[PDB]
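Beneath this line is the structure, given in structure tokens, with notes to follow.
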Protein chains: 2
Amino acid sequence: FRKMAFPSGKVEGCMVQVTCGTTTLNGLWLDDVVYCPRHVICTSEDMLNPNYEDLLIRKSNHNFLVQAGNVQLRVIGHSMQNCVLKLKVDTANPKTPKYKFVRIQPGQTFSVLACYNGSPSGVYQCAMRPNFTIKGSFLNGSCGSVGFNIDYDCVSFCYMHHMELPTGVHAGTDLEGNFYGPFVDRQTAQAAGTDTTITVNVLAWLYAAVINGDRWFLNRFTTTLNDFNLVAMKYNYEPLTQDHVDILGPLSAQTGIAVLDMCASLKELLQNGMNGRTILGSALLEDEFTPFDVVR
Amino acid sequence: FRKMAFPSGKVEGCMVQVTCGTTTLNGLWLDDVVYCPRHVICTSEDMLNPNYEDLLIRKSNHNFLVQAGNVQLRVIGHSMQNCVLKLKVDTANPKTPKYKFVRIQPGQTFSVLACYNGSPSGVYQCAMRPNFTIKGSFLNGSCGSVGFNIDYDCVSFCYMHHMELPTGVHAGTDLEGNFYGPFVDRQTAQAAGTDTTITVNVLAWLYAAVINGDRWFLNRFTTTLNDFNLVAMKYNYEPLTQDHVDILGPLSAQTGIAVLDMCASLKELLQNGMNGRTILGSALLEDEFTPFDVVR
Ligand SMILES: COc1cccc2[nH]c(C(=O)N[C@@H](CC(C)C)C(=O)N[C@@H](C[C@@H]3CCNC3=O)C(=O)COP(=O)(O)O)cc12
């Protein structure tokens, strides 16, 4: 069982480079608009406590340079929406896929196309953590890289990268410029809340282990949603809801293991440990596969 | 630190569907040739003891249905090269990237674009194991899916998927149709030899931990090369050769840690485990990043 990313071709054709002064980062070119982090309009100085409204009002179109490969795109208008800059350009991107902008919830997964200087470098799969950060791999120059899901030819864009927190995790916005998590686009140290484990995803991953012939952690027992949530709190696991249980029904139907029976399995792994044994080749309980991810 | 795949768009534009009789799998359309596994020509029986020369001479060009999306491609010739069938078609692929064919060695990494009926489904990064298998995720119609690296916009095709082994691992060929390892495109009692850890990759990843600000696993010991190998082989680690030591030279000079000093650390890590810690994001010693992967 491998973590898989979506094929990135539809998004690769949308990545451009945006430069404002000496600040450069990635942008998303869809039809005749380029989307990118508003903090591109900042110098290192403004970055400590910028006034974005003021910094933008004194910019004109000629302050933005947009490069799609070896072609300059002429900016003919500019606008801000929340923390995202919108540069209207000369030309419609002829490679624009069918797409929509969506906001995801913690525990959901998506693919990230990591880009540098407007050039796609790699793709990886990740999950939005309960504390709204991303455990990603982003270096300097990665801002404006996007996250996405694909459903039958339609790209659902859900994330644009803005910043790295001191603990090495990552923070960003949706494509309408709304931050995930209690973070602001400023050059300051900001700490994420204590992260927790995505319980419904661990259960999904145990179903995939059963589906793949690993059965040793199964037992005869059941637990209650109430008493599982008690052990959940103790080990910093997200509380399990009746909504989660209904989501795992298709895997409970497919394998004959009721969710609270699987919770009994998970309760014992949390206390007793793995006995040194292994599940899907993992020493830790994996929590970045959703139920949907497993059934596919 | 994430295991990143290469952006897959340049390969997505080459994936097609090949049907001969009742068997369908994936093909790779480059210029005016479609490459696919030769067992596309096998019927239900066939697979136990196929005589590919005799099965192929009975075929006409029109027995091969090739579909690139909704477009049917006209086959105008065919031949067999080792274990891959090469279908000459009417039309050069307009989306053909710069490419080459390479044969890789155990320990090398690459990306796989998993495909079903010629449509890309997911992309993941992996390594050729020392026993010449792949720990992949391949469902029923994934034969003909390919593995690749991308360097300076040139796609190096190194792997084509042919078989699944009873352990759940995968076997295939280079793009000249020669199998990796001792396997055959025949449904016999073949299993992979015992698998081992790629030692030079573990050491690269430890050097990557030092560069990302981790030093907790270092110690004050060194080791001779032979003593290191005598110990590591007791944990099913591949022997470390003088070539592997030379290869880690640049990472040694950068971090200031001599290669045999890192070997002493690895000996201690194998003896002790992690003691509830993680090195990058793993409670496991990771062996699917190369010295080349780490430098970037
Ligand atoms: C006091 O300050 C701090 C203290 C402690 C931790 C801190 N972290 C950040 C931060 O993350 N700052 C944003 C910019 C602000 C305006 C939101 C940033 O730097 N984002 C990067 C990607 C980053 C770079 C490395 N890995 C990434 O993910 C871009 O891509 C654009 O910047 P570049 O033009 O590439 O340098 C500031 C800070």
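Numbers in chain A come straight from Swiss-Prot, and the residues shown are 3266-3561, in order.
The header says X-ray crystallography, 2.0 Å.
Quick reminder: no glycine exception, Cβ is built from N, Cα and C everywhere.
Annotation source Swiss-Prot lists active site, for 3CL-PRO activity at A:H3304, citing sequence analysis. Among the sequence features in Swiss-Prot, the natural variant A:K3353 to R is noted as follows: In strain: Beta/B.1.351. The natural variant A:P3395 to H is recorded by Swiss-Prot, whose note states: In strain: Omicron/BA.1, Omicron/BA.2, Omicron/BA.2.12.1, Omicron/BA.2.75, Omicron/BA.4, Omicron/BA.5, Omicron/BQ.1.1, Omicron/XBB.1.5, Omicron/EG.5.1. Taken from Swiss-Prot, the feature active site, nucleophile covers A:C3408. Under its natural variant entries, Swiss-Prot includes A:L3468 to V with the note: In strain: Zeta/P.2.
On the structure: features taken from Swiss-Prot.
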residue : record                            : DSSP class
A:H3304 : active site, for 3CL-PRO activity : helix
A:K3353 : variant position                  : strand
A:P3395 : variant position                  : coil
A:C3408 : active site, nucleophile          : coil
A:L3468 : variant position                  : helix
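In this structure, the recorded positions that sit close to ligand 1, with a C-beta under 6 angstroms from any of its atoms, are A:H3304, A:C3408, chosen from A:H3304, A:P3395, A:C3408, A:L3468. By the criterion of other Cβ atoms within 10 Å of the residue's own Cβ, the least surrounded of the recorded positions A:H3304, A:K3353, A:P3395, A:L3468 is A:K3353. Cα-Cα distance from A:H3304 (active site, for 3CL-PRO activity) to A:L3468 (variant position): 39 Å (rounded to the nearest whole number). Within the same chain, the residues at least 6 positions away from A:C3408 (active site, nucleophile) whose Cβ sits under 8 Å from its Cβ are A:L3290, A:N3291, A:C3301, A:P3302, A:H3304, A:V3305, A:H3426, A:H3427, A:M3428, listed in sequence order. In this structure the C-alpha atoms belonging to A:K3353 (variant position) and A:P3395 (variant position) are separated by 35 Å. Spacing of A:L3468 (variant position) relative to A:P3395 (variant position) is 16 Å (Cα to Cα, whole number).
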